[PDB]
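To keep things clear, I will list the structure first and then write my remarks on it.
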Amino acid sequence: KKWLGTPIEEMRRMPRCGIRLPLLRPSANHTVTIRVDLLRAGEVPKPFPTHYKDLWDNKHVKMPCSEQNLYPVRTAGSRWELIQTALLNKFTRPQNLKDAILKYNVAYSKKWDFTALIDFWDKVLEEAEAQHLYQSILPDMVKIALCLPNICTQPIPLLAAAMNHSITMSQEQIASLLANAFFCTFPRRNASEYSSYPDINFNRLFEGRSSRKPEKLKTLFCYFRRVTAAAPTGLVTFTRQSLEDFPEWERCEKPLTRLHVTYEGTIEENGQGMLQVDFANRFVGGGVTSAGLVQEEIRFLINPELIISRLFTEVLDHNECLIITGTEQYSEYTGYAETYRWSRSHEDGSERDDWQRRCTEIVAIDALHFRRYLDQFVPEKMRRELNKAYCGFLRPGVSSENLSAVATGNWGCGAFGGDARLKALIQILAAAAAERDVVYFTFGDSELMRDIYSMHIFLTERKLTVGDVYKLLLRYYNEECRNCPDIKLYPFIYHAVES
């Protein structure tokens, strides 16, 4: 058996399941960096406003092209002018690129190791591919980076803690920003005011001798190749979502929803048009442009527009998630972690909604890290994961008929040490409460697929509600965990309900 439960064909997906969007318009909780009156299918969006406006403060991104981005001369010079000068040089050897990046990053001249960049260019690529890199790709990237003040003309607010706020921008604006991140031009983000933000500059991508660095680089250059050659025409929305009230889980009278569970397939392919879970670090993107190459990092590499979330998304608190709609997949891959390789360029065939966003919605929810395995059965811990997932799944002011299924898997398992069987149930309950069906990918674990199916069907047949199940979870803690383990969760739940 390759899958179990409800056929995946019967689950809701976008755009089919969706109601029409309201007119796109800027407001106090929605930043829109393009001319909405001029947004048309197949046309590159026009930036709004027309001319660059700069803000340099603690509420907005600090743009490398700011008049306030200054450097020591002791007189004070325009660092943006320095950046233009440094990057407009001919590169024919990797050291030239390292030298260029360090011209406006002088304090990091010893700290920043560029070994992986040098090794990629010199010891991985063949002569012809190296030539395409320095004659065509890098110069095109520089040019898109340097167009920044003409492309990203509107200040970008930080999505700070507790904010419920969205930023909608064009793929083209994202590409200019990421190109700057590659050349490490973002001021004040190196080493401080941004200790609660992820890194954005790509300096850590260039360090060390991990065998996975070449595969990261190929993945990113495939993106850069494509977006600098032919500007993408769509939009991407980033939404920071906070909930103020969470359910009384013990009393929740909601029934369980449907489940499709399978040990084959992937969220990104088989989960088309569904709410796709990213097993996030609380610093979104995790190790994407350093070391780290599991689920989050892979998705951020194949859909690089996700990476720009790190420019403006503060670390997630327990009640928060980040929702990103409209990122495009640019690469295919195989393997995972130390076996991960870039395979080929991907032509994303996703339809676009009425805001010209690809019909791909990804939610970043960060699981807890458990030092000790039994820590996660503590009720405070279970409740936290339930509320985290619920926040990720809930769409206030949307009726269930218009909500796609959630496509997820073994959230928080592996390095963070979650129990897959407990996490499955927790996601099932959260999705039930948010009135969404669940499509669960076990990634090769056939035994886990049958176990999740069997538990779900068992509880559905017995008409147990979210509350009934949560109460069993608390019983497990109180009877089997706190005085220690002895009996596993699912066996406990079967015997407990059978009586």
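Numbers in chain A come straight from Swiss-Prot, and the residues shown are 451-523, 530-647, 651-943, 948-962, in order.
Even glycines carry a Cβ here, placed using N, Cα and C.
Taking the Cβ of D737 (active site) as centre and 10 Å as the limit, one finds 29 other Cβ atoms among all the protein chains shown. Residues annotated as active site in Swiss-Prot: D737 (among others).
Under the DSSP three-state reduction, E755 (mutagenesis position) is assigned to helix. Here the Cβ of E755 (mutagenesis position) has 21 other Cβ atoms within 10 Å, regardless of which shown protein chain they belong to. The active site annotation in Swiss-Prot covers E755 (among others) and rests on experimental evidence.
Neighbour count (other Cβ atoms within 10 Å of the Cβ, all protein chains): 25 for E756 (mutagenesis position). Taken from Swiss-Prot, the feature active site applies to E756 (among others), supported by experimental evidence.
The substrate binding site feature in Swiss-Prot is assigned to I726, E727, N740, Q754, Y795, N869, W870, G871, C872, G873, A874. Cβ neighbours within 10 Å of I726 (substrate binding site), excluding its own Cβ and spanning all shown chains: 24. DSSP assigns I726 (substrate binding site) to a helix in the three-state reduction.
Among the mutagenesis results in Swiss-Prot, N740 to A has the note: Reduced poly(ADP-ribose) glycohydrolase activity. The residue drawn here is the original one. The Cβ of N740 (mutagenesis position) has 21 other Cβ atoms within 10 Å, all protein chains considered.
Quoted from Swiss-Prot, the note attached to the mutagenesis of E755 to A states: Abolished poly(ADP-ribose) glycohydrolase activity.
A mutagenesis experiment is reported in Swiss-Prot for this position, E756 to A, and the note states: Abolished poly(ADP-ribose) glycohydrolase activity.
Record note (Swiss-Prot) on the mutagenesis of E756 to N: Reduces hydrolase activity.
Non-local neighbourhood of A874 (mutagenesis position): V753, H828, each in the same chain, at least six residues away, with C-beta under 8 Å from its C-beta. Mutagenesis annotation in Swiss-Prot: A874 to W, described as Reduced poly(ADP-ribose) glycohydrolase activity; the structure shown retains the original residue.
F875 (mutagenesis position) falls within a helical segment according to DSSP. According to Swiss-Prot, the mutagenesis experiment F875 to A carries the following note: Abolished poly(ADP-ribose) glycohydrolase activity.
Among the listed recorded positions, namely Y795, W870, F875, the Cβ with the most fellow Cβ atoms inside 10 Å is that of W870. Across the 3-residue gap left unmodelled in the deposited entry, the distance from the Cα of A647 to the Cα of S651 comes to 6 Å. Of all the binding-site residues listed here (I726, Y795, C872), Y795 has the Cα closest to the Cα of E756 (mutagenesis position). Inclusion criterion for the recorded positions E755, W870, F875: a C-alpha placed within 10 angstroms of the C-alpha of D737 (active site); this criterion is met by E755, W870.
The two recorded residues, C872 (substrate binding site) and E755 (mutagenesis position), show a Cα separation of 12 Å.
Flanking an unmodelled run of 6 residues are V523 and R530, whose Cα atoms lie 5 Å from one another.
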